[PDB]
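**Student:** One structure coming up, written as structure tokens, with questions to follow.
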Amino acid sequence: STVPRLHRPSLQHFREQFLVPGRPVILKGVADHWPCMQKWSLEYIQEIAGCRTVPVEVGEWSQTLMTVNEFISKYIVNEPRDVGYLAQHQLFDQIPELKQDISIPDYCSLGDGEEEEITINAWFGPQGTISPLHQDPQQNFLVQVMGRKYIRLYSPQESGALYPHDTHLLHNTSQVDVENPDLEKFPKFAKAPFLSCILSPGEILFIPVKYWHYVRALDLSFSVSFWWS
Ligand SMILES: [Mn+2]
């Protein structure tokens, strides 16, 4: 089934129908006019951030460091040799000027945590980046700025069909490749129900705490996530 889209729902409707029961939703009309939505071209990113060092996940997975200018040159603009992803990086703490182009969603105030503790991560990469199926320990608003992403969501109630890795370090990550699952080794995966969507610019996906999610970029993409409680 498809994740529902709601236009600027009230705080109470979001709380009662999505936050408390832990149900995903896409919020429309919330982030669509944030400055980032019109301002964040590649050229703007290069002007404001190009000389700064960022962590880049390549691939055989490795983590390296390079400037934003290098990342753009090697993994976005020139016919790249491998997939590189500027993933899960607190770019807005590093570059406070960019924080002026985003806002904390008002719905985060329904949480029990402090705004000071909300973690804001950038996710910037070419078409074809993949975040394998995993779950996070806080609520998440994933705001799509540039490009589209295909997202698959499985409830925590389906965890037994997703074959989490046994190591404590990877217990929040599935052993299954969502889009080409090995059903001989992971047969229960096939019948596990899920939601999916294509998340487009200006839209926010609410990923409830511990909801399993898998993400593939369909175009050159930039997302901003807000981890909150
Ligand atoms: Mn995640």
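Along the chain as shown, residues are numbered 1 onward.
Determination method: X-ray crystallography, 1.3 Å.
Just so it is clear, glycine is given a Cβ too, placed from its N, Cα and C backbone atoms.
Sharing the record's features from Swiss-Prot:
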MUTAGEN   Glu57 to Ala (Swiss-Prot position 238)  Loss of L-arginyl 3-hydroxylase activity toward RPS6
BINDING   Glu57, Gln88, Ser131  protein binding site
DOMAIN    84-229  domain 'JmjC'
BINDING   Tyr85, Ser131, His134, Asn140, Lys149, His213, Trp227  2-oxoglutarate binding site
MUTAGEN   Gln88 to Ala (Swiss-Prot position 275)  Loss of L-arginyl 3-hydroxylase activity toward RPS6. Loss of peptidase activity toward methylated histones
MUTAGEN   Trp123 to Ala (Swiss-Prot position 310)  Loss of L-arginyl 3-hydroxylase activity toward RPS6
MUTAGEN   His134 to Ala (Swiss-Prot position 321)  Loss of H3K36me2 demethylase activity
BINDING   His134, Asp136, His213  Fe cation binding site
MUTAGEN   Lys149 to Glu (Swiss-Prot position 336)  Loss of peptidase activity toward methylated histones
MUTAGEN   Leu169 to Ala (Swiss-Prot position 356)  Reduces L-arginyl 3-hydroxylase activity toward RPS6 substrate
MUTAGEN   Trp227 to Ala (Swiss-Prot position 414)  Reduces L-arginyl 3-hydroxylase activity toward RPS6
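Burial and contacts for the listed features, if you can.
**Tutor:** Every protein chain considered, the tally of other Cβ atoms within 10 Å of the Cβ of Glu57 (mutagenesis position) stands at 18.
Non-local neighbourhood of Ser131 (protein binding site): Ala87, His213, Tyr214, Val215, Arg216, each in the same chain, at least six residues away, with C-beta under 8 Å from its C-beta.
DSSP assigns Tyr85 (2-oxoglutarate binding site) to a strand.
In sequence order, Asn121, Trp123 make up the list of same-chain residues 6 or more apart from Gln88 (mutagenesis position) whose Cβ falls under 8 Å from its Cβ.
When secondary structure is read from DSSP and collapsed to three states, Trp123 (mutagenesis position) falls in the strand class.
Around the Cβ of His134 (mutagenesis position), a 10 Å sphere holds 17 further Cβ atoms from the protein chains shown. Under the three-state DSSP scheme, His134 (mutagenesis position) falls in the strand class.
Neighbours of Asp136 (Fe cation binding site), defined as other CB atoms within 10 A of its CB across all chains, total 18.
Every protein chain shown contributes to the tally, and the Cβ of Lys149 (mutagenesis position) ends up with 22 other Cβ atoms within 10 Å.
Over all protein chains present, the Cβ of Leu169 (mutagenesis position) has 7 other Cβ atoms lying within 10 Å.
A 10 Å cutoff on Cβ-Cβ distances gives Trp227 (mutagenesis position) a total of 21 other Cβ atoms nearby, all chains included.
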**Student:** Could you tell me the C-alpha distance between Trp227 (mutagenesis position) and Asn140 (2-oxoglutarate binding site) in angstrom, no decimals?
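**Tutor:** About 5 Å separate the Cα atoms of these two residues.
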**Student:** For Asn140 (2-oxoglutarate binding site), which residues of its chain lie six or more apart in sequence with Cβ-Cβ distance below 8 Å?
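**Tutor:** Within the chain, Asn140 (2-oxoglutarate binding site) has Cβ neighbours under 8 Å at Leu205, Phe206, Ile207, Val209, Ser225, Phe226, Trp227, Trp228.
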**Student:** Among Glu57, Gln88, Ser131, the annotated protein contacts, find the widest CA pair distance and round it to a whole Å.
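**Tutor:** Output for protein binders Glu57, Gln88, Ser131: max Cα distance 11 Å.
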**Student:** So which of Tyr85, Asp136, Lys149, listed as recorded positions, have a Cβ under 6 Å from an atom of ligand 1?
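**Tutor:** Those recorded positions that pass the cut-off, since their Cβ is under 6 Å from ligand 1, are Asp136.
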**Student:** Distance between the CA atoms of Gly59 and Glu60, in Å, given 6 unmodelled residues in between?
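**Tutor:** Cα to Cα, the distance spanning the unmodelled stretch is 6 Å.
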**Student:** So what sits near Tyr85 (2-oxoglutarate binding site) in its own chain, CB-to-CB under 8 Å and at least six residues off in sequence?
**Tutor:** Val56, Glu57, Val58, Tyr75, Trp123, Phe124, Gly125, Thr129
